[PDB]
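Student: Below you'll find the structure I mean.
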Amino acid sequence: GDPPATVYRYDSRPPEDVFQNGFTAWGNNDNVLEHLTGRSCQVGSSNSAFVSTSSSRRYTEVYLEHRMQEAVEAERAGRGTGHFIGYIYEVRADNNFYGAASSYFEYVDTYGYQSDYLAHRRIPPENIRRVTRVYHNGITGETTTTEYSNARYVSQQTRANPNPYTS
Ligand SMILES: NC(=O)c1ccc[n+]([C@@H]2O[C@H](COP(=O)([O-])OP(=O)(O)OC[C@H]3O[C@@H](n4cnc5c(N)ncnc54)[C@H](O)[C@@H]3O)[C@@H](O)[C@H]2O)c1
């Protein structure tokens, strides 16, 4: 029952960025509830201090597939071309990654998800092992999946933090 050593992240940005630069959080807002509900992420205030990840690869695949299907529906409605490129990054978790569920309960119990892990501030490029790229051709309907390894990845023994996030 150890914390996961491996987590996954769906993102629109490509490895030429992520493999060299890692992921950087939107900002300095470390309110766990605002992050988990998305209020501080891109669709909200775009200032969350956490980069979202999941220990469940399937979770990130469902997310990617949903964004792809939304591109398909936009084409069927004439408000899009149907083209879609998404990425799933495979990431080594360390002590800056905090379990969402435990962090949520710590927050609500004090001031008031099971597979989600909040990476505080950054996921350095050395933590990012590989990426799966999924390309959906909106014109022909064909989907193609490719994989790439990060030469900058550092293999070391780390796992997610066992404790909830606290500010
Ligand atoms: N992304 C995942 O795989 C993942 C994993 C677990 C949980 N979640 C949950 O989903 C919600 C967050 O979804 P999310 O991670 O897609 O939100 P997010 O705001 O971090 O990212 C959404 C999109 O914003 C862009 N982006 C993100 N950070 C950026 C930055 N610093 N600079 C420039 N562009 C940036 C990218 O296009 C990205 O795909 C949360 O409620 C979270 O709990 C997501």
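Every residue number used here counts from 1 along the chain in the order it is shown.
Quick check of the header: X-ray crystallography, 1.3 Å.
Note: Cβ is positioned from N, Cα and C throughout, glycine not excepted.
Relevant sequence annotations retrieved from Swiss-Prot are reproduced here:
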- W26: NAD(+) binding site (BINDING)
- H35: active site (ACT_SITE)
- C41 to G (Swiss-Prot position 75): 38% of wild-type NAD-glycohydrolase activity (MUTAGEN)
- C41 to S (Swiss-Prot position 75): 33% of wild-type NAD-glycohydrolase activity (MUTAGEN)
- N95 to S (Swiss-Prot position 129): In strain: CS (VARIANT)
- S149 to P (Swiss-Prot position 196): In strain: CZ and 18323 (VARIANT)
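I would like each feature placed in context: is it buried or exposed, what are its neighbours, and how far apart are things?
Tutor: DSSP assigns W26 (NAD(+) binding site) to coil, not to a helix or a strand.
Take the CB of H35 (active site) and look out to 10 A: across all protein chains shown you find 28 other CB atoms.
Under the three-state DSSP scheme, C41 (mutagenesis position) falls in the coil class.
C41 (mutagenesis position) has a Cβ environment of 20 other Cβ atoms inside 10 Å.
For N95 (variant position), the same-chain residues lying six or more positions away in sequence with a CB closer than 8 A to its CB are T158, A160, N161.
Secondary structure from DSSP puts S149 (variant position) in a beta strand.
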Student: Please check the gap where 13 residues are unmodelled: Cα of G112 to Cα of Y113, in angstrom.
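Tutor: Across the gap, the Cα atoms of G112 and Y113 sit 17 Å apart.
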Student: Out of the recorded positions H35, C41, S149, give me the one sitting nearest to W26 (NAD(+) binding site) by CA distance.
Tutor: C41
Student: Enumerate same-chain residues with a sequence separation of six or more from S149 (variant position) and a Cβ-Cβ distance below 8 A; give 'none' if the list is empty.
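Tutor: Once residues fewer than 6 apart are set aside, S149 (variant position) is near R129, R130.
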Student: Quick one: give me the count of other CB atoms within 10 A of the CB of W26 (NAD(+) binding site).
Tutor: 17
Student: Going by DSSP, is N95 (variant position) sitting in a helix, a strand, or coil?
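Tutor: In the DSSP reduction, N95 (variant position) maps to coil.
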